[PDB]
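First up is the structure itself, then whatever we jot down about it.
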Amino acid sequence: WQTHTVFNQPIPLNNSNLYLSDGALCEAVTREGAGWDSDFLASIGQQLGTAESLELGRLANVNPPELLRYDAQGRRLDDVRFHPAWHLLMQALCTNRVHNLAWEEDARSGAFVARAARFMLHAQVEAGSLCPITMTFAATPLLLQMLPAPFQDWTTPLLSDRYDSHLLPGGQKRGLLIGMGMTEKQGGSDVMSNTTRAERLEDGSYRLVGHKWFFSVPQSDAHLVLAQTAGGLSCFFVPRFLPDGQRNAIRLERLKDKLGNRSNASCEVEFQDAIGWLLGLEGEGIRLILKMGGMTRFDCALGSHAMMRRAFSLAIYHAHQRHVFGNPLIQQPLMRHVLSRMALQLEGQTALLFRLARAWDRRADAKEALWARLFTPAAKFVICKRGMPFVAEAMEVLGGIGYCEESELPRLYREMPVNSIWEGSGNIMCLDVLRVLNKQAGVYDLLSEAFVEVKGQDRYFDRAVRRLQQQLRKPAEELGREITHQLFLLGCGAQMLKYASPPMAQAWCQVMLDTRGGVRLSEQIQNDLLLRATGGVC
Amino acid sequence: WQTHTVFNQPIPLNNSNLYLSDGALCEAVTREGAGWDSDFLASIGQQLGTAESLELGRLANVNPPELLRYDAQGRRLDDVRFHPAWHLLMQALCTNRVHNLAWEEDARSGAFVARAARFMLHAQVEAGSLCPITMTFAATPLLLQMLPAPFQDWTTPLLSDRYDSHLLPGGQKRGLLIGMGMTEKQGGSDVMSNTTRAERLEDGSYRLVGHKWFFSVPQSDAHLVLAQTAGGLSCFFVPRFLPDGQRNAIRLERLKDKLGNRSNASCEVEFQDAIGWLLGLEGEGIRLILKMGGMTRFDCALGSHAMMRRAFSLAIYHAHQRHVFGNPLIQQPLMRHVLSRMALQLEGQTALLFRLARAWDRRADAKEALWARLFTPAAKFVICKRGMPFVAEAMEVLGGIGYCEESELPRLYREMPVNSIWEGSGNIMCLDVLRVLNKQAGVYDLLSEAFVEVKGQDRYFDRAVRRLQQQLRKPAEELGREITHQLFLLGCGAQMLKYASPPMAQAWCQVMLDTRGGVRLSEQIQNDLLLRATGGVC
Amino acid sequence: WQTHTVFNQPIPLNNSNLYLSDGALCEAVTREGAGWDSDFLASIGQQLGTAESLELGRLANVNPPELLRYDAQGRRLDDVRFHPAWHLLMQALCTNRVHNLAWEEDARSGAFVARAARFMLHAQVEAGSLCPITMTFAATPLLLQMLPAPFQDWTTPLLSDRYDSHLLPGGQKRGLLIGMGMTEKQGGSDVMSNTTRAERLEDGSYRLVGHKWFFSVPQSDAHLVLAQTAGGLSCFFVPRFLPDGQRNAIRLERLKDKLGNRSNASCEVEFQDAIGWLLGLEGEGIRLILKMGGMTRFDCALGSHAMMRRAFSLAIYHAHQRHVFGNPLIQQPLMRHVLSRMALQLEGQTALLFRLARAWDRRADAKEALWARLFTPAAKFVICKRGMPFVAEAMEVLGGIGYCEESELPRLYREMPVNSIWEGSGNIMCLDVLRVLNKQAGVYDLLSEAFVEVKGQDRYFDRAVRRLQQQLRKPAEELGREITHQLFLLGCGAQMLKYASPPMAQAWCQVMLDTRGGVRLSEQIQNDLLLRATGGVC
Ligand SMILES: Cc1cc2nc3c(=O)[nH]c(=O)nc-3n(C[C@H](O)[C@H](O)[C@H](O)COP(=O)(O)OP(=O)(O)OC[C@H]3O[C@@H](n4cnc5c(N)ncnc54)[C@H](O)[C@@H]3O)c2cc1C
Ligand SMILES: Cc1cc2nc3c(=O)[nH]c(=O)nc-3n(C[C@H](O)[C@H](O)[C@H](O)COP(=O)(O)OP(=O)(O)OC[C@H]3O[C@@H](n4cnc5c(N)ncnc54)[C@H](O)[C@@H]3O)c2cc1C
Ligand SMILES: Cc1cc2nc3c(=O)[nH]c(=O)nc-3n(C[C@H](O)[C@H](O)[C@H](O)COP(=O)(O)OP(=O)(O)OC[C@H]3O[C@@H](n4cnc5c(N)ncnc54)[C@H](O)[C@@H]3O)c2cc1C
Ligand SMILES: [Ca+2]
Ligand SMILES: [Ca+2]
Ligand SMILES: [Ca+2]
């Protein structure tokens, strides 16, 4: 009955450990002060790597949410309906405290780093569910700092490990999600162009009339929303339900039909005299949310890195099994070269991101705070931009089967641009880097110290330092991407030189910084890279 | 911001008790020997009536199953993927033993009646999930009677309360489902036209080559399949997995794209030297499955009745709330007339079906067995045919909102024809009734006795008995539907006269049997009918 | 490579002549004064019966319209996007003047009858596209009678044979469609409960604020819309574009997700100070549209009849080819009986509808006008109610293949209830019949004359006349359906007795009016019925 036998078809990667298979991550977690979380990380790495877990990710994306503007009786409903897989993903994210680990009372030293490792494991399985998690993690410290009086009973659920999908006022719920409404049709990068208007009421609250053009996670229990007041652009707490239990006047008009990120609901919304509570002062909306923005930019970089890691893991498991021209694909000199360069890129990214996580963890230290202020937008720019060609290359390793929606690769590929577009996109990251280099007291000293610490170790690194120094003499706005990319590489290189094995740091520096390419990697480096990326080290 | 206020929109029926709201059913359960099950029935009636339960029914139908013929590597898979709601429905059906209550060791007197009541509650929530349940309930006694030796370890899971969706040989599973493969492209009514061929192997098993054109529940652990042998048309046990653990050679070719019944997978399949085990003798396939057929025909009648009951319950809850021309719709004389006639039809159907369930329960008694043999096809014909106009009328009570897929009514309406088409359809039921009346020893005596028992109580009933007697003098095949319908009504009428209150039996007889219509129901009868249909009695 | 041979599978009906195959229709067209249209009818009957034509019907339903509330820039759009098949269907409908043949200057005697025959041919191919056609045909004479001054240039396009899908003010278009906005969330039967409000402006036009809950064909160039004024419920011309070229303020909020009629867009809409022009006087909205309603009710009856005709034609073509138990299915005594009864029902319906079409054609005659006033709602009630069980029976002739969406039968079945629900639904038709019988001068005389004309010809007919006479003594509202059904049958019977062959009229009267059923049809009648239904006569 058959016309052929099927052979030389790799088995797809599943039922693996997402943590234990990543040598660079395991090393970074210990190095950066989160080793106490390693047993937990191995545990969730196993749970998240199962066929069942990966299926929840697939189901949540192929059954995207449905906007319910009205009920069957023609009354306004303004709700969103998700596939059950979505709620199961949210439950595990919250159980694992990806939304608030760092903010717990008695959080231990390294909690920001431990939380980043947890986030990176989840992000490999499914990306859309990270959006509410990212916004809630970033908004929580600000909300706890400024929590308006009628919402004092939100502190307990903000600190829980309990996802709660009930359509109830937040104070009645066991856990909460918080979103961000900034972008308007006339601009997302330039939020001063916002026309949503807030008028102060007798009781000190404000009435808002306007719109937000991309308003993710409409089901959040509140959104922090930018609006204009007499005193300038300001930040408001806009809860889904008012203190009295009535629904607030946020009208969900249309759900975005997106390239990727499809599991996540993003809406176009309008405020019809919605009630908001001013956070901070009138006119300080942009300043107030700077650090909130910093944390979301970090998560963008970490998310793209995580997706690159998953795509790479799929590619290498496939290339190990697939034979071409009589030999394993991973043994073919050109393929082995390409995959080894990919692995080297992920090693550097992991070292940089986790050092950056430690900086955010230790931000009570002014120099750590400054390092995070400078390298966060740099990391978002370079890593998020790299995501697209990196994932395409992984897909090409698999070949035609990597172009079919049955594979994880298309979904990863379709996700990659979102992280690059988020929060003013790549150019805004670079202009922010230039602003910091220009205006921030202490920056040039911080950089010099970091670079002197490793001076003499590598000729390519030292040449790149001199090139950046020259470039910073006249930092033209048109060179913002060149400068940001150079700065990012020097950050990565300094971490590699300090902490990677010497042959690895040497390989990294030559590949990344030796201005003439044509760099061949030694056999031993390629072997070590590919072994480290499949477990080996942990 | 609003253009209007929404008013006079009924709230849709949910969070009600499917059992306690049905006076006729509660009375029938006690009358027919299953009163010991009443507490359980009230419990599951509450569970099944919740918004959450009704949502599982919706989800399983709007997310229909997907046929997986191949995996991503191009190897044959032959599997079906369902929405999780489907599996949750199956779990509750099996927990409630709708597939096997009557067949348990130590099953108590009335178990067939108790099982019918349980089935009727489930059928109101979701219909497609009743297909595997119906086939498994009907096939189980036959399989236990004839179970081939290599499958002796199936007896325990056949008797469990555990749904098991694992892709494993049945002997390794905690519970089992059994299907039926009869229909071929050239005929489903006339199964002797089957061309699927079975050849005897050295070990006594047979190799099958052929097709089945409608093959529901392909995921069943076995199907009973008709095939031709040297000795005539025969019945085979065809398991999904062979005794050695290999998949059997059943190729799933195409999933039907159906009007209704969409939650249930129905496939077109081909046998490529599939292995089957002969049940019974060569050439006795048609005879062997007669009683199996009887049970499935009963479930068809019961299913259509249940859907009619749900549609009626929705219509009356709506008409009680909706106002037209200044008064409740249920108070408008013409609407109240129509709904009262509907209620009266369901009273008769409930009385007949449960008497029939008792007949099947007590089938060790030759007269009970004969009553079931005769009235089962009659009930399937009339009740399944009535389903379509009855549900359309309920939809029209709701008006335009009953035509929208948000309402339960369209799904009920789209389901109704399947039960009428099943197992040779309406004409085959009537030809079977004629065959029984002609050939079956004892029938005319059984009928006479039943009719004499109530003779003198109602003039319309006694006139209808005389009309049937005349008709049976020359029972032409072309009058098969007229005769079947008359017989059905006399069955219903005898139950009403014996057991309904006299004004109710009087109303039933005049409406159903008074050859000139124009029958107006008294105010008291309409009130009692509509109250009984909303709980009152239980 | 094969497991079986496919055989005994009928070829599906296509490439047939929808007109020439229908003996009763061809005879009715000539009888009722539209014989001059017979060549044209045969021509379009051929065109509409092709596989390509039937495919347009399928495509328009499986690719339903999409509501475009906003454009990609977030500006309001309020438009609907259709599959190209929809526009091709509309083009042929308008070329054939199904929307206005009767209203042309110099329309010839019999034009209403010719238009009804044309409508019936189209309705067999696709039903949703008849909605704009029906509303435009019904509204056109009223609009031409009352056309408000700023829209004088609409007269030419209202009278064209040119469908025009351009998004332009009607006065710039080559042809126009008109819709009807009556139903609100609180009621469609009782339109006096409408809360949409119209306020008179300085220039004599009115500003409307409110909603309509089912608002079909939102893309119409205008809708006639009921709204409350100081002077009572009134009818407004509400154009899609104002005289100055601006879009009118009609907000399309949601598209209905329907059981059937899926090719046709039906919206929930809101008026945000939309401009309307009063037709007639304040407070005469209900009266003004009575005749408009009459024409749409006629089209409902004609549409259900047409769908029944298509379903029957499919069933008989199938049963002629399919063999069961060694003989053609159409030769099996019970099946032949059932199909013959079906054919007889269509013969009566065709005779009645076309006599009714002639009444509407000759409505300058007071007695013809009265016949149409009385029999139109009666016909809508009985015929539209019959549609559901009739089409289900056809599906059951085909068997399981008739339950699959590849067949035309499911789409026909899912369409049938809409015609029964339309314009206040079945109960409102019956209450209207009772109102006419009670209040309308001349009615009892008109009926007596009609009945005396055929008195003595058939005993069952004469007995039914006496039964109706008795019933009309005390015409209780609760007997509205019994009375309407009796009246309808007497209408049909009088046409059959006057114009059918005597054996046919005899067969009709006995089957339809002989209060004890068990009526067997002669061999010759069954043969003549089935031959007439496949062409024979034309
Ligand atoms: C899936 C998804 C979900 C989203 N969810 C949210 C949400 O929940 N909340 C929210 O507020 N927003 C959300 N956004 C919107 C997102 O933040 C914006 O798209 C982003 O800030 C860019 O704004 P914009 O699209 O208006 O582009 P613009 O601001 O018009 O920018 C266009 C391009 O110009 C570049 N540019 C801008 N200014 C300069 C300059 N001075 N010099 C050089 N280049 C410049 C930008 O970098 C960008 O590349 C979401 C977006 C997506 C895709
Ligand atoms: C959703 C669905 C699921 C199904 N699942 C299964 C399944 O799991 N297993 C399986 O075996 N089948 C299944 N069936 C097929 C079903 O049993 C058949 O469709 C049914 O038996 C009718 O057979 P048929 O379609 O070949 O019609 P035919 O046998 O061709 O009958 C067509 C019509 O002719 C009538 N007729 C037949 N013989 C006579 C006669 N002698 N005199 C007068 N009238 C006659 C029939 O009553 C019917 O109305 C399924 C069907 C559906 C719709
Ligand atoms: C596909 C579709 C398209 C439609 N398009 C349009 C459109 O374009 N324009 C428009 O105006 N409407 C439209 N309608 C609405 C349609 O006209 C209404 O649904 C219909 O008039 C019934 O009104 P309702 O749904 O409010 O039911 P109700 O008025 O609430 O009636 C419910 C039931 O009660 C019965 N009833 C009402 N009064 C009495 C009484 N006095 N005594 C006894 N019984 C009574 C009715 O007959 C009906 O069976 C559309 C409907 C559908 C399904
Ligand atoms: Ca090698
Ligand atoms: Ca009353
Ligand atoms: Ca014959």
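Throughout, chain A uses Swiss-Prot numbering, with the displayed residues spanning 3-540 in order.
When the header is checked for method, it gives X-ray crystallography, 1.7 Å.
From the backbone N, Cα and C atoms, a Cβ is placed for every residue, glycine too.
Taken from Swiss-Prot, the feature FAD binding site applies to A:182-191, A:216-218, A:423-433. Cβ-based neighbour count (10 Å, all protein chains) for A:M431 (FAD binding site) stands at 27.
Mutagenesis annotation in Swiss-Prot: A:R437 to Q, described as Does not affect DNA binding affinity; the structure shown retains the original residue. Taken residue by residue with DSSP, A:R437 (mutagenesis position) is part of a helix.
Swiss-Prot documents A:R518 to Q as a published mutagenesis change and attaches the note Reduces DNA binding affinity. Packing around A:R518 (mutagenesis position) is summarised by its Cβ count: 5 other Cβ atoms lie within 10 angstroms of its Cβ, all protein chains included. When secondary structure is read from DSSP and collapsed to three states, A:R518 (mutagenesis position) falls in the coil class.
Straight-line distance linking the Cα atoms of A:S218 (FAD binding site) and A:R437 (mutagenesis position), rounded to a whole number, equals 29 Å. Listed in sequence order, A:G426, A:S427, A:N429, A:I430 are the same-chain residues six or more apart from A:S191 (FAD binding site) with CB atoms under 8 A from its CB. Following the DSSP three-state reduction, the secondary structure of A:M182 (FAD binding site) is strand.
Cβ neighbours within 10 Å of A:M182 (FAD binding site), excluding its own Cβ and spanning all shown chains: 25. Ligand 1 lies under 6 Å from the Cβ of the following recorded positions, listed in sequence order from A:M182, A:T185, A:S191, A:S218, A:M431, A:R518: A:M182, A:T185, A:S191, A:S218. For A:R437 (mutagenesis position) paired with A:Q188 (FAD binding site), the C-alpha to C-alpha distance reads 24 Å. In the three-state DSSP scheme, A:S218 (FAD binding site) falls into the strand class. Taking the C-alpha positions, the distance from A:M182 (FAD binding site) to A:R518 (mutagenesis position) comes to 44 Å.
When secondary structure is read from DSSP and collapsed to three states, A:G428 (FAD binding site) falls in the helix class. Most Cβ neighbours within 10 Å among the binding-site residues A:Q188, A:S218: this distinction goes to A:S218. The Cβ of A:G428 (FAD binding site) lies under 8 Å from the Cβ of A:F383, A:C386, A:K387, A:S422, A:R483, each of these being in the same chain and 6 or more residues away along the sequence. Cα to Cα, A:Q188 (FAD binding site) and A:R518 (mutagenesis position) are separated by 44 Å. The two recorded residues, A:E425 (FAD binding site) and A:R518 (mutagenesis position), show a Cα separation of 34 Å.
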